[PDB]
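*Asks:* Here it is: the structure, laid out below.
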Amino acid sequence: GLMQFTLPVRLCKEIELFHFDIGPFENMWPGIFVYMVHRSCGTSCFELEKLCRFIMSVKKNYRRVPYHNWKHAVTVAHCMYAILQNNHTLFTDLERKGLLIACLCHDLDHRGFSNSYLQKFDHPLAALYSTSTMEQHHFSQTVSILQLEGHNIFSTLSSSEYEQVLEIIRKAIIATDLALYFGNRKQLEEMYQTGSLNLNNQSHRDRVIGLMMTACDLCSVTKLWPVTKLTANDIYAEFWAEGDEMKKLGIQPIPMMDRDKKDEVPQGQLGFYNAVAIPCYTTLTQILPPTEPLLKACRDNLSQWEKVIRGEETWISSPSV
Ligand SMILES: Cn1cc(CNc2cc(OC[C@H]3C[C@@H]3c3ccccn3)nc3ccnn23)cn1
Ligand SMILES: [Mg+2]
Ligand SMILES: [Zn+2]
């Protein structure tokens, strides 16, 4: 069915924008990924049959959790697409191929639990992966799908190329562990301000790709306010379900995972934008100046959350609950 799809003409110009919301086009999501791949590395970068099998099996391996689901994978892949389009010659053909695939696969088989939850409650995944637990699992799941019959989209590559893509993918998925972001951004800020940042330097390149992954992972803060607000509802529905699990086990969750502490969400979002999102997009803009619309949109949403705290603004936009 995916092989048969044709993209509506109105979306041609829309899909190119950073603030584009995929939300209203659920039936078109696999096709939108195909179109993005074709615009990023050409119609003859992957065999259509293999790509469509890959996409559909990835979709199947995303659980029906409130936030880390199929919609999130495609949202993240679209932000990466827009980043790559606006800085096309900075990245190699191999990087473009790997990063779009890494974004689509970055939360594969997510169970709706944080790494701290899995580590604290001795889940088998935490026994197997000591650090970046879920992220190591997401990469493993990606490899398994590639290893399926008719799914190896990277078969036509040389081994120095295949091992190279699988490493670009591995590093990119691990980088989505938010615990790793803080040190990565601090490092890049230092390299930029001292003028030592060199994109020809592989260590430096891996760090920039890392920041790109964080920037894509949190891109809901870069959408129009009604979209940002609606995604925040999904993010907290997932945090609150994990908090509910801790409460059944007699443990008090931190306020961000406590549904009885909803009033702390606007202050919680202000803190997150100030300590996480704003520095992320600020650093990204400095390194890749065409990414400035993400920083601009993030600042607008920071102002909206400031208005919510001040009582100047109010979930879902509906006359009835
Ligand atoms: C579900 N999930 C999402 C992610 C990462 N992405 C993410 C997390 C996040 O955490 C906000 C809570 C820390 C704030 C808080 C502190 C105290 C009280 C209330 N809130 N906010 C946002 C906005 C856009 N993306 N995003 C990781 N698992
Ligand atoms: Mg993740
Ligand atoms: Zn994610």
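Just so it is clear, chain A uses Swiss-Prot numbers, and the residues here are 724-1037, 1040-1046, in order.
Every residue, even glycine, has its Cβ placed from backbone N, Cα and C.
From Swiss-Prot, for reference:
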type	residues	note
ACT_SITE	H791	active site, proton donor
BINDING	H791, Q992	3',5'-cyclic GMP binding site
BINDING	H795, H829, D830, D940	divalent metal cation 1 binding site
BINDING	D830	divalent metal cation 2 binding site
MUTAGEN	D830 to N	Reduces activity 1000-fold
MUTAGEN	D830 to A	Loss of activity and of zinc binding
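So that I understand the layout, could you describe where these features sit and how close they are to other parts?
*Replies:* Of all the Cβ atoms in the protein chains shown, 23 others lie within 10 Å of the Cβ of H791 (active site, proton donor).
In the three-state DSSP assignment, the secondary structure recorded for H829 (divalent metal cation 1 binding site) is coil.
Residue density at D830 (mutagenesis position): 25 other Cβ atoms are found within 10 A of its Cβ, drawing on all protein chains shown.
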*Asks:* With an 8 Å cut-off on Cβ distance to the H795, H829, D830, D940 Cβ center, who else from the chain surrounds the divalent metal cation 1 site?
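*Replies:* Leaving out the recorded residues gives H791, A796, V799, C826, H833, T899, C939.
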*Asks:* Can you tell which of the binding-site residues (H795, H829) has the fewest other C-beta atoms within 10 angstroms of its C-beta?
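*Replies:* Checked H795, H829; of these binding-site residues, fewest Cβ neighbours within 10 Å: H795.
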*Asks:* Could you tell me how far apart, in whole Å, the Cα atoms of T1037 and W1040 are, given that 2 residues between them are missing from the model?
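*Replies:* So the two residues bracketing the gap are 8 Å apart at Cα.
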*Asks:* Show me the subset of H791, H795, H829, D830, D940 whose Cα is within 10 Å of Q992 (3',5'-cyclic GMP binding site); these are the recorded positions I mean.
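*Replies:* Those close enough: none at all.
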*Asks:* Helix, strand or coil: which one is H791 (active site, proton donor) in, per DSSP?
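*Replies:* In the DSSP reduction, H791 (active site, proton donor) maps to coil.
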*Asks:* Under 6 Å from ligand 2 by C-beta, which of these recorded positions make it: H795, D830, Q992? Sequence order, please.
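*Replies:* So the answer is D830.
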*Asks:* Between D830 (mutagenesis position) and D940 (divalent metal cation 1 binding site), what is the CA-CA distance rounded to a whole number of Å?
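*Replies:* Rounded to the nearest whole number, the Cα-Cα distance is 10 Å.
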